[PDB]
Amino acid sequence: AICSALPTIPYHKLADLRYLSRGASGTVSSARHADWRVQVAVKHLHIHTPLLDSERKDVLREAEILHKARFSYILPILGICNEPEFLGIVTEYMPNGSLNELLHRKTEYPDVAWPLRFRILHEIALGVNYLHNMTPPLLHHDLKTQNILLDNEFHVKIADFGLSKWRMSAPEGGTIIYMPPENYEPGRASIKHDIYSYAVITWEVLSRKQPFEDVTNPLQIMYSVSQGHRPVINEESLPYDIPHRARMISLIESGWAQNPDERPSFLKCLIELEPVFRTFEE
Amino acid sequence: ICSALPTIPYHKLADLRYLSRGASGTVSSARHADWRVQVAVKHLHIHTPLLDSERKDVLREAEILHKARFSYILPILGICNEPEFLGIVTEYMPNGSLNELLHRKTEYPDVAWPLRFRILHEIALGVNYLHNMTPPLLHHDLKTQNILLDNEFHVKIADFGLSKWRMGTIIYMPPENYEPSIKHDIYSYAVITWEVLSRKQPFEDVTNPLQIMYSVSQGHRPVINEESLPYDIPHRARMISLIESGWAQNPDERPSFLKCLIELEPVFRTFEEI
Ligand SMILES: Nc1ncnc2c1ncn2[C@@H]1O[C@H](COP(=O)(O)OP(=O)(O)CP(=O)(O)O)[C@@H](O)[C@H]1O
Ligand SMILES: Nc1ncnc2c1ncn2[C@@H]1O[C@H](COP(=O)(O)OP(=O)(O)CP(=O)(O)O)[C@@H](O)[C@H]1O
Ligand SMILES: [Co+2]
Ligand SMILES: [Mg+2]
Ligand SMILES: [Mg+2]
């Protein structure tokens, strides 16, 4: 049993802690590791409140998942900082933010060239396919453009394993826009959540649009999706000059199909799309 | 918190092609049939039956790579462990080795300074990480052929075949290793630094390795002059000073990698992003 231990990073080795992002459940900060001399990201529980023991278990579980799931397109975990009053997952620092920022910050990024977009889509599928091929399979359950991070040369690192589950009545978690309709309510199709999210991501990458942008109430989105409505496919959302437009639309519509049986495995998706990805030059 | 190294069944390796044969094994490219990625496979000779001592060497190397994972270390993806096949499966590095970058002058007429300095910085970060493990991992075979370059020319340190937990060419070896070794890696790094900044083969004109060994034991080192190291090398004086400490006759005069990074960080910092 060849084993790799996740390093424990003592608190005094984290220098220059700076707020990057605060959320509901925790905070992401940048830091430098004083000994390794690299920039890191630290995803930690709130510094304000005392540390709840159930919150501690959630962080340890996420850290273990990241550690086990390591692969070319998955955010590398560097260690865990586990202290009486501080608990943080230490990962590689991603200099180029998230796919969300790339797609929707149109002043910062006026042009996002097709080969880059297709490489991003290919790398996401490779990352998730890897997760689904683990024993037991790891299901991400929160794939979205905000959780696809971009390294120094805009290669994909899938992040945020907070809702992930090993496949071994309540529905799984997720973000509503990227969630298939069968996951909305209590009461086998669990494995087809990630591909649905990927289809919405693909639509979002090729359009540079917010899915369901005109729909102001998320409950209306949920009602419409449960009736089979999806982000709009027309000349306006998806211009005619998108490379391999017909094949990509066909794949999207299978990926987000109402019937989960009509959605491909990620392996199937890769087999179907490899000829498309291959047409692009380095 | 434990991570298991995957066992990759032989039937999942497709399109096996010879890349490089050495004395102890062979490196082949392949595709993983399920993961749909290109891989490199470092395996024992397909011709001979598999000696059990050779098997243990490969397993030991695989374990070291698995434990040593870090941003500047070659990622191991799994082990293929079969009755008649034994191979370490790693990420495929598209841009070869630092050796090829430096010495294939038709293929690479210009290697710009910011790239060279970034490479030197990343090597030191990789080795510093190894030396900071508990117990420390000593590489003991650092050379330009063992520094691999990924798709955007970032460093992955490879070849852990001679590595040791702290409980072939002699040009990168300090003299105390062959006098008739905690400071071995930094000595190799000093020679690598000279090689990166010069684009020259260390001791190129010395035809007998025994002459190299004798000369080094007497304090001779790769030549530092205007010809080997041009005056227009950024931070030339500081870099020469560092090199000469890194390969100092007395191992006590050679820095830790942490010390080397502390001393060189201001130099590395002057360069803009590529
Ligand atoms: N390694 C990393 N490098 C650089 N930035 C990172 C990073 N990890 C996270 N971030 C930034 O922090 C933000 C939140 O990270 P993440 O999604 O994992 O936290 P979280 O799970 O607590 C949000 P939520 O509670 O909504 O699920 C990311 O969108 C990104 O901007
Ligand atoms: N992941 C990888 N990706 C691409 N090429 C690789 C590679 N790993 C090794 N190579 C190539 O094979 C060559 C030899 O690899 P490596 O040094 O690890 O084997 P080895 O230890 O058997 C040689 P020696 O017997 O001299 O020690 C490398 O220099 C490189 O050209
Ligand atoms: Co498990
Ligand atoms: Mg989350
Ligand atoms: Mg070797």
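Shown for chain B, in order and in Swiss-Prot numbering: 6-172, 188-200, 207-300.
Recorded method for this deposit: X-ray crystallography, 2.0 Å.
The backbone N, Cα and C atoms fix where each Cβ goes, and this holds for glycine too.
Here Swiss-Prot flags B:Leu24, B:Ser25, B:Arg26, B:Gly27, B:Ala28, B:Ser29, B:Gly30, B:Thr31, B:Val32, B:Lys47 as ATP binding site. Recorded in Swiss-Prot as a mutagenesis result, B:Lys47 to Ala carries the remark: Abolishes protein-kinase activity without preventing ability to activate NF-kappa-B downstream of NOD2. While the structure shown retains the original residue, Swiss-Prot records the mutagenesis experiment B:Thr95 to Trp with this note: Abolished ability to activate NF-kappa-B downstream of NOD2. Recorded in Swiss-Prot as a mutagenesis result, B:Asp146 to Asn carries the remark: Abolishes protein-kinase activity without preventing ability to activate NF-kappa-B downstream of NOD2. Here Swiss-Prot flags B:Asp146 as active site, proton acceptor, drawing on experimental evidence. One mutagenesis experiment named in Swiss-Prot is B:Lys209 to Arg, and its note says Decreased polyubiquitination.
Other than the site residues B:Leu24, B:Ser25, B:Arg26, B:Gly27, B:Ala28, B:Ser29, B:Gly30, B:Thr31, B:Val32, B:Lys47, same-chain residues with C-beta atoms no more than 8 angstroms from the centre of those residues' C-beta atoms, the ATP site, are B:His48. With a cut-off of 6 Å between Cβ and the nearest atom of ligand 2, the recorded positions B:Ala28, B:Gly30, B:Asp146, B:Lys209 reduce to B:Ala28, B:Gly30. In this structure, the C-alpha atom of B:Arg26 (ATP binding site) lies 16 angstrom from that of B:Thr95 (mutagenesis position). Annotation: residues between B:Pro200 and B:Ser207 (6 in total) lack coordinates; Cα distance 15 Å. Gap of 15 unmodelled residues flanked by B:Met172 and B:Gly188; Cα separation 25 Å. Sorted by the number of other CB atoms within 10 A, the binding-site residues B:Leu24, B:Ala28 start with B:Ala28, the lowest.
Looking only at other Cβ atoms within 10 Å, the busiest spot among the recorded positions B:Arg26, B:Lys47, B:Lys209 turns out to be B:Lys47. The Cβ of B:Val32 (ATP binding site) lies under 8 Å from the Cβ of B:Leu24, B:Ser25, B:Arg26, B:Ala45, B:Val46, B:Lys47, B:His48, each on the same chain and at least six residues away in sequence. Following the DSSP three-state reduction, the secondary structure of B:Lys47 (mutagenesis position) is strand. Rounded to a whole number, the C-alpha distance linking B:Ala28 (ATP binding site) with B:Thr95 (mutagenesis position) is 20 angstrom.
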